[PDB]
Amino acid sequence: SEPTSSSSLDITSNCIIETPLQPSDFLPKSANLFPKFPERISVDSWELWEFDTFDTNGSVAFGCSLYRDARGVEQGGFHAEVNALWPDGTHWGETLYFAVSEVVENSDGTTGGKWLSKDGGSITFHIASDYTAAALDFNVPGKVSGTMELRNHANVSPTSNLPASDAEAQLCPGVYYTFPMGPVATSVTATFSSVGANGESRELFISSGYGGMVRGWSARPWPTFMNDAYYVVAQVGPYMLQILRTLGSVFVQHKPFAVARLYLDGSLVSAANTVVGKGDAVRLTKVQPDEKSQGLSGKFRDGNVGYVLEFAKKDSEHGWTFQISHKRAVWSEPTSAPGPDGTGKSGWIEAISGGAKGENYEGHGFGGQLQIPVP
Amino acid sequence: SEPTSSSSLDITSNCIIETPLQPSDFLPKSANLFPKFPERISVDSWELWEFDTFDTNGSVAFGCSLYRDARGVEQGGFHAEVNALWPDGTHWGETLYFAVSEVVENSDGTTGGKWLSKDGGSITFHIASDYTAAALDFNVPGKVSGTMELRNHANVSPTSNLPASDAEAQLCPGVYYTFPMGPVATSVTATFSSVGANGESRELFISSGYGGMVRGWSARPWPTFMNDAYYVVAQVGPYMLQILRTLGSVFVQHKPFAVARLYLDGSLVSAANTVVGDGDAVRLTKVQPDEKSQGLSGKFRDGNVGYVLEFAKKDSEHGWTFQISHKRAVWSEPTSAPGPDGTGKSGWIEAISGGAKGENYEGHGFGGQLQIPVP
Amino acid sequence: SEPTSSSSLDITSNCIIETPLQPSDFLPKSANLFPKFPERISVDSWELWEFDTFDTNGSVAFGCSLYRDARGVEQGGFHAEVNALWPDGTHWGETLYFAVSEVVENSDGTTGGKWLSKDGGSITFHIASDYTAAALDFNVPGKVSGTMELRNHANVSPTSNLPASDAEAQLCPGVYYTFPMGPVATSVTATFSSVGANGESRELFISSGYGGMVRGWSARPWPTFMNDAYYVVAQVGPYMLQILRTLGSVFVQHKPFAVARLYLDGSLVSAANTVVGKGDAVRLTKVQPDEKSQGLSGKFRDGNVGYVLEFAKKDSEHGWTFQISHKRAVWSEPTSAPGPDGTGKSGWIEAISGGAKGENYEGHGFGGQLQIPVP
């Protein structure tokens, strides 16, 4: 509970270098929660600690992505992307900025994080030494206050499933993207200062909610390996799934990449770090509204109404397939100038069905898709 | 005095490396005229020493931008952009390539530079230890010979206004763009061997010309932080202004940046390193021909006939506003294949008017705009 | 003899770093066959050992490009492009991925290479210490087995013609592209398990064939310096020519580059490392089907039916001009989504004629062109 490792960066006091930085090495069988760029970042480098929640029916969602990268220097802070959805369709969403990001590892092996702004507002996290619990405290004046908790209850420990090699931790060479907590039950108690029309509103998820945690980092900037991405975490009957799939920019010859994990009754049954042309592999196919009647489209040039997600087992014909349809729109922000080819990012409360061949379990997910106009 | 530090690069002998280099650190309250990549240029690094002049009436102009740029090296050497405009509208413009670029700092604190080619041809500059004077000598056989001088006569020294921090010296992280001489009186006496359809011309500005000097450098190549730029140096009654404004490419999330300086009869009255986001800030708005009748358009996809330039003073409602109209075309070169979306660069002898509330000064500027086909 | 230098890379074990690596320095008057990134590759770097063959009549072709390439590693391993063409027009072509790539230099000065996969399949090469002979062995289960030989019989040695400076070995700064064996006679005996309608077929090129060898490497990825390339090796009467000619992407301001060599009965008579507006220069002009009736087009947006290739002496005004027309299609693969601006790569068995003024020699070449969808 005394700090034994400490990284503290102040984006307003010269911690950005304009040439590449190599991160600290990946640690096998660790959740690698301590920053990999501990003293300085480059204009390219990024680190992500992400915690999302939603209730079992998908009527409410609350997510928080904490970043260290240089995108927010002009706003004076590291990014904290906070998004909330109520049962009535109201959405609250902001990129919040915090001049200081401090992450410590304590002697007991717990990890603490603190995004701190000059006015004293903060978002903090605290993660158990064995990665089975995470707690966030929000204290952002005039924006959002409250708490979020994620807990793993599975039989097999988080540690048992942690990547043992760089390949198992990687989206692609040099891009690390990991789901170290696996299946989590969630709870939220939060208050938002102004929602919809200048009014305060509270939000609750009770210890019975779903969600997921993401730990990611890279020296490589996103445009150099992707121009389209999809992320979701979901519960579909007894299945717990989590996936990031990128579609490459021209700088990786438009190659797709994915990191994906599938649990069944709390046990890992599929781990994929490759796309169907190591462990397993995944295929992710966009669904168009001329193919499937149910599902919203986002507001930009990507008109898909959902996806088909297939987990293919290495040895066999036995796999798992999930139909994902966009059920409720969360966030929506452009990533280019408007127009017929304008791109953007859209968050979703997904309706998902499927499982093994013949199965038709039904559940929900929380995630989002993004394009940026990189060739 | 003899040279006390010396940077000499020669395109025949390993002057460029295929991986990134961090420049030497920015020096506070210095003009930073000595090369920031003194032993070798990197795959993407560029350094700029620029000296532009025009006469009080805008009838003649003469500009020279000296580069150490990996792009120029790939194209033949250390390069100089040289552009002249005569009262009848004839333009002379060439990119000149040199095998050797040498910059020294001397014991007395002066800075000397020499772009030199095999055949003896050369462009040299000599800058005073206190940056109040700069002299160029042109001796390029069959192209141009003569001299250029800039002399600052302000009672407040150039050093007093020099950037004291990376913030004040930067367009954006790692991109340095500075106007260390401030307001200068200029003169030029040059002969050009062939102008128009046959024929030698002299070109003269009497010490009572206007213009300005630019010192810039970065490890980051221009396409990674911009795809559209406007630069101008101008005199408008008692005002002397200098501004670069970039609009970002996808690689900086389309963020706009600016470095701008406004002097009032020799004293700095507004310093901006930020764009207004609806030191001080600047707003730069393009003007289209359906809005304003007076002004030329460039020959490429950017159809604007000028700009509105506003300096917004921190905490005040009252700033300065300048109307910029494209009066005379200088240089015009494509930067993509031609077509409806073809990009290019255009130089201008802009007609500029305005000032603070109640002011209507009128003057001229020398500048240019540029697009490149990067999303 | 025993290895005195060894570089062995394994995709299971930290073979690629996510930040730039500088290669080992170019060695003057060496074929530089040992890997320039010997301990690991970077996420940008690539290295090429390429060996191509065709018969004198242009009825059959067999080529093998061996790579260590970050893009290939991202896509499965150290890759080999293997392409074959039979007299009836049947083409066989695959990209093969290998877990291990090993190159050694032995005490006798020979260079040995081994692309090796988990199942024991391999492609090996062995190159003589004076670069006059090279032999490849293919042992790829279910794909291809056999041998390819290249031998130089010129009275002037390969060593006499090797580049002596970084400039003579370069396409552009930092991109090395070399033809160290010069003119070679070739021989192939190969068997392919499945070609056309699932049928194995043998392929024979008697020690009376033509072809060429390429050795290239760079820390700079292809999109950052090109978006269109043409490569060919050919025999036209007593002439043996070899050229790469790239057209720049926006990241090198669309500048064209070339590396080209022309031999007359075994002696180097033109070495060009520059495009027509140091040694000589080359001009490479596309020919359109509205200009010339004979010649195929590729299947993508580049509709050319051939090229005009001119070698220009600096210190005279004669040179050599060759007419290149696409005779037979070898490989054809898209490099973008399909459509009116869809790009791709096309291999060809070229018909080539020409020479100096008053010459009309006729022969054949093996090569290809490619575009990548980078502005």
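By the numbers in Swiss-Prot, the shown part of chain B spans 2-279, 290-386.
Cβ atoms are placed via backbone N, Cα and C, with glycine included.
Taking all protein chains in view, 18 other C-beta atoms sit within 10 angstroms of the C-beta of B:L49 (mutagenesis position). What Swiss-Prot says about the mutagenesis result for B:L49 to A is this: Significantly decreases enzyme activity.
DSSP assigns B:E51 (mutagenesis position) to a strand in the three-state reduction. Experimental mutagenesis at this site is recorded by Swiss-Prot as B:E51 to A, annotated: Significantly decreases enzyme activity.
For B:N84 (substrate binding site), applying a Cβ distance below 8 Å and a minimum sequence separation of six or more within one chain yields B:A62, B:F63, B:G64, B:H92, B:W93, B:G94, B:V341, B:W342, B:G358. The substrate binding site feature in Swiss-Prot is assigned to B:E51, B:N84, B:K356.
Quoting Swiss-Prot on the mutagenesis of B:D53 to A: Significantly decreases enzyme activity.
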Counting across all protein chains, other CB atoms within 10 angstroms of the CB of B:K356 (substrate binding site) number 19
Counting all other Cβ atoms within 10 Å across every protein chain shown, which of the mutagenesis positions B:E51, B:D53 scores highest? B:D53
State the Cα to Cα distance, in Å, between B:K356 (substrate binding site) and B:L49 (mutagenesis position), rounded to an integer. 18
Largest CA-to-CA spread of substrate binders B:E51, B:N84, B:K356, angstrom: 17
Identify all same-chain residues not among B:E51, B:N84, B:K356 whose C-beta atom falls within 8 angstroms of the centroid of the substrate site's C-beta atoms; report them in sequence order. B:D53, B:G64, B:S66, B:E82, B:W342, B:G358, B:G379
